[PDB]
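Peer 1: Provided herewith is a single structure, encoded as structure tokens, for subsequent inquiry.
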Amino acid sequence: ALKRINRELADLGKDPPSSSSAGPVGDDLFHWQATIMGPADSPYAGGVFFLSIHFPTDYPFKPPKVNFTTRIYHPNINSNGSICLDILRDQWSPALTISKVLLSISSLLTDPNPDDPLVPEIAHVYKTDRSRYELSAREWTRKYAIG
Amino acid sequence: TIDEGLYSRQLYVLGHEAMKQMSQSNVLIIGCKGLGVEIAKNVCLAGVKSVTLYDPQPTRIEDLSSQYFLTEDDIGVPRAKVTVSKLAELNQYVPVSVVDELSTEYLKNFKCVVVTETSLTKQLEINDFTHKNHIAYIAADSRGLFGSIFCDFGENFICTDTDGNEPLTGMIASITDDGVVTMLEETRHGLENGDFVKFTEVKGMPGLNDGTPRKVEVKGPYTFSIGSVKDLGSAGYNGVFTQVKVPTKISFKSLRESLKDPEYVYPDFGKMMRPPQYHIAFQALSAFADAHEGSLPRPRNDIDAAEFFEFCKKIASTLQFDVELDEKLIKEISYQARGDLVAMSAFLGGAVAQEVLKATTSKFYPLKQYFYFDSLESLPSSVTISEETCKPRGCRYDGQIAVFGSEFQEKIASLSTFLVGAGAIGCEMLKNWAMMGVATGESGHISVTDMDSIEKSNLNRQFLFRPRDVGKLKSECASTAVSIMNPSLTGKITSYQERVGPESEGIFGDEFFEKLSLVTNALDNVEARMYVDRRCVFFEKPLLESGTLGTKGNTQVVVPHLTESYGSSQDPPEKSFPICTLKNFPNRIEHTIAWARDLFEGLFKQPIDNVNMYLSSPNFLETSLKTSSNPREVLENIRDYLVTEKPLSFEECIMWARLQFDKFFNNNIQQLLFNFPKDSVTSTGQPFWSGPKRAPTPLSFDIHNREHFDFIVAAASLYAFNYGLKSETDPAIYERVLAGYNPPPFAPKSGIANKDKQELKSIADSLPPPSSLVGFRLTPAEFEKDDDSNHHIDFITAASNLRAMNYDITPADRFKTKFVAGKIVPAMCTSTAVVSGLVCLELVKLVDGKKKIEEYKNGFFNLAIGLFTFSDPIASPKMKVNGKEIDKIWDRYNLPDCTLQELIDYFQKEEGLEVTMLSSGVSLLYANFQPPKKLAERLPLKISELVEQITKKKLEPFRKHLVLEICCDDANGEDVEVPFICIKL
Ligand SMILES: Nc1ncnc2c1ncn2[C@@H]1O[C@H](COP(=O)(O)OP(=O)(O)OP(=O)(O)O)[C@@H](O)[C@H]1O
Ligand SMILES: [Mg+2]
Ligand SMILES: [Mg+2]
């Protein structure tokens, strides 16, 4: 529990993610507030997105609860911030680190997956009218992810 | 007419058909000693038609060594007569009778015949008649630490289910013309060669959809073969395969034929040469008893052992057994011939009861045929076992003194145990402890803790509780029952009603845990197990863990400084479905049930919590606006449940239920089909609605349909309960109100500054002030599965079935919905008895203080296939710290309440290690990367003061120690694990 959490924290500290920065809330090790930088080759460029990570008491035997806080216009992210990632619901194994999760989320932001979406309307817009999706994503990442 | 309010947990293991066939079968039990009474109790709890007893011998004192329905006032009375009265109160649907004399023809009145404590000639006589008349015959024998079971269900037994598992089903990606069936990506069917499967919904190959089972040839973890499908088609796409389970024919042999050439069942593969020895030994025991007027060899007597060995030689020569007899093992059997242990009796009783259930229900794979078991590793070695010490003293513990001796009896009588929980396993453990005489001495004591209350469904497997005890605490009732069983335990048992957790450390503190001898868990959740394991590791007390699941069971023993703890082992956790699967594209009924549960929580629980919290917290809105993930949702819920849609009668509740039906089963589907039409294609050109994704279809509300009406009734009743209105169930009012409902129009929408805060403020100020509404509270609906008059499972079933009808999924009844939604763990009485027996066999090992690790045995068993296995515990890992051998689990650092700087200096000078992280509880006390100001502010403080400051809570007076987790780096910076720190306040 605490030992694994601090090992991951030290690995993050010693190895700079350079696109993410995860730190505990106050002095609680079971609650982190991570940060993600918008990918360069994506509509979310130049944006800072905040994530809340709640480690379950049975960590690492149960997946952490990762939820977006900054509103983002993505097909696989709903209004509650829930993220559609296989490694967080049922494919979780006690061998995945937080840096891996952040890399997975960054890759998801790089290219969405509309074939198995979580927000049907955004997926439909992405599939049919790409330009409107690009404009909406830029507007949202300018309104929320900046400032 | 199965009483589902009593057999709720058992029906998830057996089923409705099995119990229907079981409630028409009679069982006769010959012999009413401890093993016989255990079998009778398990069978009565199981629910057979009736039980008959036959044991006319007068009661003796030593018989009380394993009989819990006999008292010292019953000496001289036949056992059956004094046992039937107490057996009749276990179950009200199972009459229990007594027969004075047994005649051969009378055996035709019964479906199963169990024989215990009978000579071999009489067993042969009974079997010669119960074999040719097709009657199940089960013979059990318990001699000291040895046990034998023999089963004979006729020459044409039919086994419908051979493993008890659910049929394997899966999805298909593609089917070739050569019969090669391929699963989807990363999908393993789990079939075996020889299985039969059937295909449905196969596109391109309609012939495979007929339903005729076909053979399976396993070619890999992801593909298999069925043969040749040339005629039916060329290539098939998509579909679902389902395994078909076919009946099997099992042929047994009579006892007379099987004595010469038996067929053993091996309970352990480390000792495979023993069962042939036991086969001769038990026959020689019967012959010796016949040669001494039914007198078994005296305990630890050399002359009787020699005579028994001569009989063994004679029998081995007679039967032409080409096996060399092991003198030591045979003489050990001779020494313990008069033993009567309650643990072995419970183990064999559970096994034999399961065999009886198999015989009556024609289910599960039975023993075929002999089963010889021994737990000789439990024999004490730290006490003097001889003829003088093992002689009877004319007390009720003679059956145990004859195996362990008087000194070990005194050792047991001074135990100070701690039992966590009072469930089925707890009740069995308490019974075993009462029979064994645990804590009947001057220094003994027993503690039992459990906060739950007795319910109706708990009486099926918890024999210490009676229907008159429904609604009371478990611990008090269990303590009273076991004090009645053994009068010597009056005042030696303390029953608490406290939940064992972080909040109970004020009672179960250092003083309480420093006087115990061992801790036994009877829990059903992993969190409490882990907490108790951590406490035992800290205090260094032996721990006994036991778990059951349906017919499977396991027992584990944790020994200080010898074996690893419970938390070092991991079990497969539950599988939680992806959110995208539950929300939009379900393909199984479990997805719909989970969606229905989430809908129930979101409709009847969370909004009520928000409304109640709004009227209590004076600053709720401001906190929610900057804390809650969706302030808009909370504001909308509060408005809707306070002013917009507050009902004034039940008719408005019915209208709201109809509106919610329309919202969740007719409109969202239209929106989804507008976003993803049925003819839409993916990026690769394949159709979108194919495979795991099923095309939905909106539902039109038809009042005459049963499911729609059920959903309306359940939703209206729950809404009325939330608003404290008077609900009604007459269909007339529902049909009258729902006729006059005008559906609002709905058309799917295609879409196409900082005023959001202004809109949220406008919503917020619309709410009435909290001062205006004083004393107005809404009742949240707390989910309770066991109550059938609150419409919870009814609503969940209705919603799940409606969503299944949306996606053309097979609907499920209320039984399976209650099983899935309620997280009900299947349980059985036989499995509980077996695990209790195994744990009590490990307890005598723990009491004797055995040091080697090969003398302990973690046990696993599966009663569906008659599988038993025992393995050595995993040794606690060692490590090298500062060039010294450190135990990873059972070692710690003992330090005073020194300052943080002094602790760092101590670790730097003694261990030569640099501290990098120090935590306690859920707080990070010290880290190497914190700003220097914070450390300089925290360094000169003591550990207790530092914890008080960080956790913002004073240390309680009862607290006397702190557990600190420290991660430190060596001189070169390489991370090295170190044991935790035990700071002494
Ligand atoms: N943390 C705990 N501290 C103390 N007792 C506990 C704790 N957790 C569970 N128990 C008790 O352990 C016992 C477990 O027994 P069991 O699971 O068979 O009963 P149940 O949960 O009441 O029944 P069912 O599972 O059939 O609905 C229950 O008495 C439960 O109250
Ligand atoms: Mg209960
Ligand atoms: Mg339970």
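The chain as shown is numbered from 1 upward.
Structure method, as recorded: electron microscopy, 3.2 Å.
In case you wondered, yes, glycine gets a Cβ from its N, Cα and C as well.
Quick paste from Swiss-Prot:
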MUTAGEN   A:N80 to A (Swiss-Prot position 81)  Reduces ubiquitin transfer between ubc4 and pub2. No effect on ubiquitin transfer between ptr3 and ubc4
MUTAGEN   A:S82 to A (Swiss-Prot position 83)  Reduces ubiquitin transfer between ubc4 and pub2. Reduces ubiquitin transfer between ptr3 and ubc4
ACT_SITE  A:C84  active site, glycyl thioester intermediate
MUTAGEN   A:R89 to A (Swiss-Prot position 90)  Reduces ubiquitin transfer between ubc4 and pub2. Reduces ubiquitin transfer between ptr3 and ubc4
MUTAGEN   A:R89 to D (Swiss-Prot position 90)  Reduces ubiquitin transfer between ubc4 and pub2. Enhances ubiquitin transfer between ptr3 and ubc4
MUTAGEN   A:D90 to A (Swiss-Prot position 91)  Enhances ubiquitin transfer between ubc4 and pub2. Reduces ubiquitin transfer between ptr3 and ubc4
MUTAGEN   A:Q91 to A (Swiss-Prot position 92)  Reduces ubiquitin transfer between ubc4 and pub2. No effect on ubiquitin transfer between ptr3 and ubc4
MUTAGEN   A:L96 to D (Swiss-Prot position 97)  Reduces ubiquitin transfer between ubc4 and pub2. Enhances ubiquitin transfer between ptr3 and ubc4
MUTAGEN   A:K100 to A (Swiss-Prot position 101)  Reduces ubiquitin transfer between ubc4 and pub2. Enhances ubiquitin transfer between ptr3 and ubc4
MUTAGEN   A:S104 to A (Swiss-Prot position 105)  Reduces ubiquitin transfer between ubc4 and pub2. No effect on ubiquitin transfer between ptr3 and ubc4
MUTAGEN   A:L118 to A (Swiss-Prot position 119)  Reduces ubiquitin transfer between ubc4 and pub2. Reduces ubiquitin transfer between ptr3 and ubc4
Peer 1: Report, in whole Å, the straight Cα-to-Cα distance of A:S104 (mutagenesis position) from A:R89 (mutagenesis position).
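Peer 2: Cα of A:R89 (mutagenesis position) to Cα of A:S104 (mutagenesis position) measures 14 Å after rounding.
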Peer 1: A:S82 (mutagenesis position): which of the mutagenesis positions A:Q91, A:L96, A:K100, A:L118 have a C-alpha within 10 angstroms of it?
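Peer 2: Passing the 10 Å Cα cut: A:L118.
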Peer 1: If you measure Cβ to Cβ, which of the mutagenesis positions A:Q91, A:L96, A:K100, A:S104 are under 8 Å from chain B?
Peer 2: none
Peer 1: Sequence order is fine: just name those recorded positions in A:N80, A:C84, A:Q91, A:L96, A:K100 with a Cα within 10 angstroms of A:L118 (mutagenesis position).
Peer 2: A:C84
Peer 1: Return the single residue from the mutagenesis positions list (A:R89, A:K100) that has the minimum number of other CB atoms within 10 Å.
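Peer 2: The mutagenesis positions A:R89, A:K100 were compared, and A:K100 has the fewest Cβ atoms within 10 Å.
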Peer 1: Fewest other CB within 10 angstroms, which one of the recorded positions A:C84, A:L96, A:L118?
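Peer 2: Comparing Cβ neighbours within 10 Å for the recorded positions A:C84, A:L96, A:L118, A:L96 has the fewest.
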Peer 1: So of all those mutagenesis positions, A:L96, A:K100, A:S104, which one's Cα sits nearest to A:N80 (mutagenesis position)?
Peer 2: A:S104
Peer 1: Taking the Cβ of each of the mutagenesis positions and counting other Cβ atoms inside 10 Å, which one has the highest number: A:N80, A:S82?
Peer 2: A:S82
Peer 1: DSSP secondary structure for A:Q91 (mutagenesis position), reduced to helix/strand/coil, please.
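Peer 2: DSSP assigns A:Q91 (mutagenesis position) to coil.
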Peer 1: Hey, how far is A:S104 (mutagenesis position) from A:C84 (active site, glycyl thioester intermediate), Cα to Cα, in Å?
Peer 2: 11
Peer 1: Based on DSSP, name the secondary structure state of A:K100 (mutagenesis position): helix, strand or coil.
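Peer 2: A:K100 (mutagenesis position) sits in a helix per DSSP.
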Peer 1: Applying a 10 Å Cβ distance cut-off over all chains shown, what neighbour count does A:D90 (mutagenesis position) have?
Peer 2: 14
Peer 1: From the Cα of A:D90 (mutagenesis position) across to the Cα of A:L96 (mutagenesis position), what is the distance in angstrom?
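Peer 2: So the alpha carbons of A:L96 (mutagenesis position) and A:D90 (mutagenesis position) sit roughly 13 Å from each other.
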Peer 1: Given the mutagenesis positions A:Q91, A:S104, which one's Cβ is surrounded by the fewest other Cβ atoms within 10 Å?
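Peer 2: Candidates: the mutagenesis positions A:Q91, A:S104. Fewest Cβ atoms within 10 Å: A:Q91.
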